[PDB]
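A.B. asks: Would you mind keeping the following structure in view while I ask a few things?
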Amino acid sequence: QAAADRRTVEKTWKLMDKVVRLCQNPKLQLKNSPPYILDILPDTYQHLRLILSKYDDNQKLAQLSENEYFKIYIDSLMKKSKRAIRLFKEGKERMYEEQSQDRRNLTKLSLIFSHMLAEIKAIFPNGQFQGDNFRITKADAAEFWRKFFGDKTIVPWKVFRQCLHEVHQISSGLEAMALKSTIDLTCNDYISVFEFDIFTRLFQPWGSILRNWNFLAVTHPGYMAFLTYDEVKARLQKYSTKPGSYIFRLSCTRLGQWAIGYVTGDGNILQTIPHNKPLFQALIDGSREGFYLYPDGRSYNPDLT
Ligand SMILES: [Ca+2]
Ligand SMILES: [Cl-]
Ligand SMILES: [Cl-]
Ligand SMILES: [Cl-]
């Protein structure tokens, strides 16, 4: 909402920088696994600088400043930067307690920051705005976005909800809340064409996407949200004697992709990343084929409703 001129960006990097200072303290004993906030933030500044030089060398600092996605973006960075600053300040020594709510928030902000990097890289590839040129991966999902939002690259949660409701009935405010949590990756109360793309790749097919999303991310014991490759394997160890035990996760380095971990007949733990097939189909097929039987070790897979 505040123009994105250099004056306004640097106030944003100061705060970002501030977050790096707080986080680079080795006392934190930050676990070395993605998302690596200390890599993400600088990487984020590097891309913001790359952008500025594209619109300086082209003398279009004007447009950039008045681009709505970009204005929202850097305002978001400020918001989250200030939020983490506040987290260390109010959190005090909780920030050195791994199993602390405040440290969970830190992990959540790091996730958010990582998503914002993937998003900005996607709509400003090589430093140039391509938001209006972002081709969505799933055809039926692409049809929806362009029909209701044309070439817009970002749109408020309120309107994304109202428009989605026209094609996919959103039963109540509570379901909306939950759906927002899933799709609003960057946690800025807007839905970007990138976020939509990720969401629709994950919960395809479009035609029953809320049903799919409910089955997969709301009611499914197997759904681990974001976890590392190692956390999935470690969490499955205890079911080694139970072939067909499985969980699935999102990857923060490969947004829009799923990873399934399961226990083989000979007690081994493998991982698989679906490429051609959508997760929803992969799970159902695999349950019938005898590989995906016990989600997070539970006795039965969930019903489809
Ligand atoms: Ca968002
Ligand atoms: Cl298209
Ligand atoms: Cl826009
Ligand atoms: Cl689809």
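Swiss-Prot numbering applies to chain A: residues 38-342, in that order.
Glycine residues also receive a Cβ, built from the backbone N, Cα and C atoms like all the rest.
Dumping what Swiss-Prot says about this protein:
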BINDING   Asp221, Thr223, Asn225, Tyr227, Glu232  Ca(2+) binding site
BINDING   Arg286  4-O-phospho-L-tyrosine binding site
MUTAGEN   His257 to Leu  Homozygous mice display immune dysregulation with T and B cell hyperproliferation in response to antigen receptor cross-linking
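For the listed features, I'd like the structural context: burial, neighbours, distances.
C.D. replies: Long-range neighbours of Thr223 (Ca(2+) binding site) (same chain, six or more residues apart, CB within less than 8 Å of its CB): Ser113, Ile149, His152, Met153, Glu156, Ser229, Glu232.
DSSP assigns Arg286 (4-O-phospho-L-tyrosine binding site) to a strand in the three-state reduction.
Taken residue by residue with DSSP, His257 (mutagenesis position) is part of neither helix nor strand, so it is coil. Its Cβ taken as reference, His257 (mutagenesis position) is surrounded by 17 other Cβ atoms within 10 Å in the chains shown.
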A.B. asks: Looking at the recorded positions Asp221, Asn225, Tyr227, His257, which has the shortest Cα distance to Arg286 (4-O-phospho-L-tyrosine binding site)?
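C.D. replies: Given the candidates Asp221, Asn225, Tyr227, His257, the nearest one is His257.
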A.B. asks: Using the Cβ centroid of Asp221, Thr223, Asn225, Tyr227, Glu232 as the reference point for the Ca(2+) site, which residues of the same chain not in that list have Cβ within 8 Å?
C.D. replies: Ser113, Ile191, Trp194, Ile220, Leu222, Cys224, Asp226, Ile228, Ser229
A.B. asks: Which state, by DSSP, holds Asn225 (Ca(2+) binding site): helix, strand or coil?
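C.D. replies: DSSP assigns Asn225 (Ca(2+) binding site) to coil.
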A.B. asks: Rounded to a whole number, how many Å is the Cα of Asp221 (Ca(2+) binding site) away from the Cα of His257 (mutagenesis position)?
C.D. replies: 20
A.B. asks: List, in sequence order, the same-chain residues at least six positions removed whose CB sits under 8 Å from that of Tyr227 (Ca(2+) binding site)?
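C.D. replies: In sequence order, the residues whose Cβ lies under 8 Å from that of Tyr227 (Ca(2+) binding site) (at least 6 apart) are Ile109, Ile191, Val192, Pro193, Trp194, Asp221.
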